Amino acid sequence: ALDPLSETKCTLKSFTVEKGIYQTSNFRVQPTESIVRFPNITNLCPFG
Amino acid sequence: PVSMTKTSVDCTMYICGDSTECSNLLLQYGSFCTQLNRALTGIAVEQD
């Protein structure tokens, strides 16, 4: 959980990683906020 | 023909995309999807 070298160590299940290139599950960017979109409906109720 | 397209499928993003419960449930299945991704990477490197 510190550096990608230790991440590859966890990946290969070995304390010694050879010369090469590897990784694990992808890192995804999370949404910053939520945007609600709904109509501007003009028809009102004639409670008046 | 000499080589095929180098497809790479992320098992976690496919089965349990943006969820924790299904990933925790799949964690009980061992290393199935991980070894499938490793076989896919081997297919890619042998195509190369």
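Numbers in chain A come straight from Swiss-Prot, and the residues shown are 292-339, in order.
Method reported for this entry: electron microscopy, 4.4 Å.
Just so you know, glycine gets a Cβ as well, placed from its N, Cα and C.
Counting every protein chain shown, the number of other Cβ atoms lying within 10 Å of the Cβ of A:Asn331 (mutagenesis position) is 4. Among the mutagenesis entries in Swiss-Prot is A:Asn331 to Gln, noted as: Reduced viral infectivity.
Listed in Swiss-Prot as a natural variant, A:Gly339 to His is described as follows: In strain: Omicron/BA.2.75, Omicron/XBB.1.5, Omicron/EG.5.1. In the three-state DSSP assignment, the secondary structure recorded for A:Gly339 (variant position) is coil.
Among the natural variants in Swiss-Prot, A:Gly339 to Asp has the note: In strain: Omicron/BA.1, Omicron/BA.2, Omicron/BA.2.12.1, Omicron/BA.4, Omicron/BA.5, Omicron/BQ.1.1. The residue drawn here is the original one. Within 10 Å of the Cβ of A:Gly339 (variant position) there are 4 other Cβ atoms, across all protein chains.
Rounded to a whole number, the distance between the Cα atoms of A:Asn331 (mutagenesis position) and A:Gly339 (variant position) is 20 Å.
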